[PDB]
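Asker: This is the structure, below, for whatever I ask next.
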Amino acid sequence: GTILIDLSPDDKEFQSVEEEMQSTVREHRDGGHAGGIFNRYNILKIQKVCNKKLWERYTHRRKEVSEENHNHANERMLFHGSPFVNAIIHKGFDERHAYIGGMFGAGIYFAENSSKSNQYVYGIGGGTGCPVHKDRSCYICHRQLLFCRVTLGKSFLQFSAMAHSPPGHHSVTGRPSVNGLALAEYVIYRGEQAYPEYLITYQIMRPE
Ligand SMILES: O=c1[nH]c(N2CCN(Cc3ccncc3)CC2)nc2c1CCCC2
Ligand SMILES: [Zn+2]
């Protein structure tokens, strides 16, 4: 039941999604090893992901969280990079996508920095890079990220350098406590607490 609607680069919606993508690029502590060396992207396409069943699954759960948190879903828009992006847009997030080795336990992880989600597009640590060249820094091959609606509810705040949520909480927030430039990362433990709203197709750009 998934359909993808292509947005025009003239559309304000394309533009505000592009801006969020481009403006949350940062340098990473690995010097580019996982996700490649770049300061910005070439945005090739932005598609709206439309699936009635997945949307209703998302809003049903949002209402539950809201009602357990003084009518505040604490909804954010966050990036998700994954080798399983094609399965996610068709079937939704589920316990199979649970990053077991994640630092906040086995859940589904999201990032405020697009360049952070970019590190996981070809797998954990960037895997072996792109299918075609085995290059984690490939400037040629098309990459995809999701920009997702994520319900955080009452988020457990973790300071720092499928399982269950900590009791009394709907999510975990990873607050950076060393790298002053890094933005937050988040984890949910229920697939229904995120909806994959925009599929972004892009290349990383070789710096001048
Ligand atoms: O976008 C992300 N994707 C992911 N992943 C998406 C893909 N997951 C694929 C996977 C899941 C379970 N086993 C092996 C590979 C790995 C974790 N992790 C993070 C982020 C952003 C914040 C940092 C953690
Ligand atoms: Zn390549």
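Shown for chain A, in order and in Swiss-Prot numbering: 952-1112, 1115-1161.
The deposited model was determined using X-ray crystallography, 2.0 Å.
From the backbone N, Cα and C atoms, a Cβ is placed for every residue, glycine too.
Annotations for this protein, taken from Swiss-Prot, read as follows:
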| type | residues | note |
| --- | --- | --- |
| MUTAGEN | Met1054 to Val | Loss of activity |
| BINDING | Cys1081, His1084, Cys1089, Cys1092 | Zn(2+) binding site |
Asker: Pick the one among the recorded positions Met1054, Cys1089 whose Cβ has the fewest other Cβ atoms within 10 Å in this structure.
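Answerer: Fewest other Cβ atoms within 10 Å, among the recorded positions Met1054, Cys1089, is found for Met1054.
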Asker: Give the subset of the recorded positions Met1054, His1084, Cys1092 lying near ligand 2, defined as CB under 6 A from any of its atoms.
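Answerer: With ligand 2 as the reference and 6 Å as the Cβ limit, the list reads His1084, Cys1092.
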Asker: What Cα-Cα separation, expressed in whole Å, is found between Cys1089 (Zn(2+) binding site) and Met1054 (mutagenesis position)?
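Answerer: Rounded to the nearest whole number, the Cα-Cα distance is 27 Å.
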Asker: Just how far apart, in Å, sit the Cα atoms of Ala1112 and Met1115 across 2 unmodelled residues?
Answerer: 24
Asker: Specify all same-chain residues, apart from the site residues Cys1081, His1084, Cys1089, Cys1092, whose Cβ lies within 8 angstroms of the center of the Cβ atoms of the Zn(2+) site, ordered by sequence.
Answerer: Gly1080, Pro1082, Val1083, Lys1085, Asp1086, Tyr1090, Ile1091
